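Notes for the one structure printed next.
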Number of protein chains: 4
Amino acid sequence: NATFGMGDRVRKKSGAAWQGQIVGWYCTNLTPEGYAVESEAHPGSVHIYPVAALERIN
Amino acid sequence: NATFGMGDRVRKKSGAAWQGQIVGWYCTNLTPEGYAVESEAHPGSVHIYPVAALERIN
Amino acid sequence: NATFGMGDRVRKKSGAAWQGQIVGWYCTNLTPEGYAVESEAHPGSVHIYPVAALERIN
Amino acid sequence: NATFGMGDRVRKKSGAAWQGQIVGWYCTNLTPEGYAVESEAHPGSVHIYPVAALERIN
Ligand code: NA
Ligand code: NA
C-alpha cells in the first residue's frame, strides 16, 4: 500500500526544502511510512521523511 | 542479497556512534546498499548508513 | 540573548528523541536560534535543532 | 582561529554533495572544528560537517 515507489520525484511540502528521487523506505512507530529521498541538487545526499511531509511532482 | 534484515540489531563500527534496529533500506550510486537504523537509546530517531559502516550485534 | 550555552544538557521535547550536551549554534531564516547537541548515548553523533524543540534538564 | 566565517560559501569536497553558506559552528572531541552549512539549493536545510570536509568557493 506504498504511496511512492522507487524513482518517484518528490519534494518536501513545507519548511526546510528537499527535492529529488525516492531511493528507499523505512518504518518506525513514529513514522509508519517513511521514504529516503536523494537530492537532485546534491548528488549522493539523502534525507528520510515521513510520507506526510512529501508530495510527488513531475 | 541483503546483508541485514528488518529488526537486526546493528551498530556503527567507527566514528560517531549509532546503535539500534534496522528499520529500512535505501540505494544510491554512492551507497548501493544502505540501511535505516532506529536508535535504541533515542526512540524515533533514525539514521541512514552504508552497509560497510554497520555491524550486527546480539 | 542565547537561551542555552555550551555544555548545557538538553533534550528534545517531543517526537523523535534526542538528549545530550549543547556543542554549537546555528542561525537561518527558518531557525533564527538553533543549537547543535551531541548525544550522551551515542558519542560523536550530533543533531541540530531549533531552540523551541529543546528543553534544558539537570 | 576559525577557518570559515558566517556567510562563507562552501562545498563538500567529496562524497555526498553539499553546497551553501556557513550558518553556524560546533565542536566535539570527534570534530573539534565543525560548521553548519545551509544548502543554497534547498533553503532551510542545514548539514553539519567537520572543517576537513569543506572548502570555500567563490
Ligand atoms: Na541519517
Ligand atoms: Na547534518
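Following Swiss-Prot, chain D residues are numbered 21-78, in order.
Header lists the method as X-ray crystallography, 1.1 Å.
Keep in mind that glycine also has a Cβ here, set from the backbone N, Cα and C atoms.
All protein chains considered, the CB of D:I68 (mutagenesis position) has 23 other CB atoms within 10 Å. Here Swiss-Prot flags D:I68 as substrate binding site, drawing on experimental evidence.
D:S65 to A appears in Swiss-Prot as a published mutagenesis result, with the remark: No effect. DSSP assigns D:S65 (mutagenesis position) to coil in the three-state reduction, placing it in neither a helix nor a strand. The Cβ neighbour count for D:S65 (mutagenesis position), using a 10 Å radius over every protein chain in view, is 23.
Here the residue is the original one, while Swiss-Prot reports the published mutagenesis D:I68 to L or M with the comment Decreases affinity for dihydrofolate about 5-fold. Decreases affinity for NADPH about 7-fold.
Among the mutagenesis results in Swiss-Prot, D:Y69 to H has the note: Decreases affinity for dihydrofolate about 9-fold. Decreases affinity for NADPH about 60-fold. The residue drawn here is the original one. Taking the Cβ of D:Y69 (mutagenesis position) as reference, residues of its chain lying under 8 Å away and at least six apart in sequence are, in sequence order, D:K32, D:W38, D:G54, D:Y55, D:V57.
What Swiss-Prot says about the mutagenesis result for D:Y69 to F is this: Decreases affinity for dihydrofolate about 9-fold. Decreases affinity for NADPH about 22-fold.
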A Cβ under 8 Å from chain C is found, among the mutagenesis positions D:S65, D:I68, D:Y69, for D:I68
Chain A proximity: which mutagenesis positions among D:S65, D:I68, D:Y69 have CB distances under 8 Å? Answer 'none' if there are none. D:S65
Filtered by Cβ distance under 6 Å to ligand 2, the mutagenesis positions D:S65, D:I68, D:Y69 reduce to D:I68
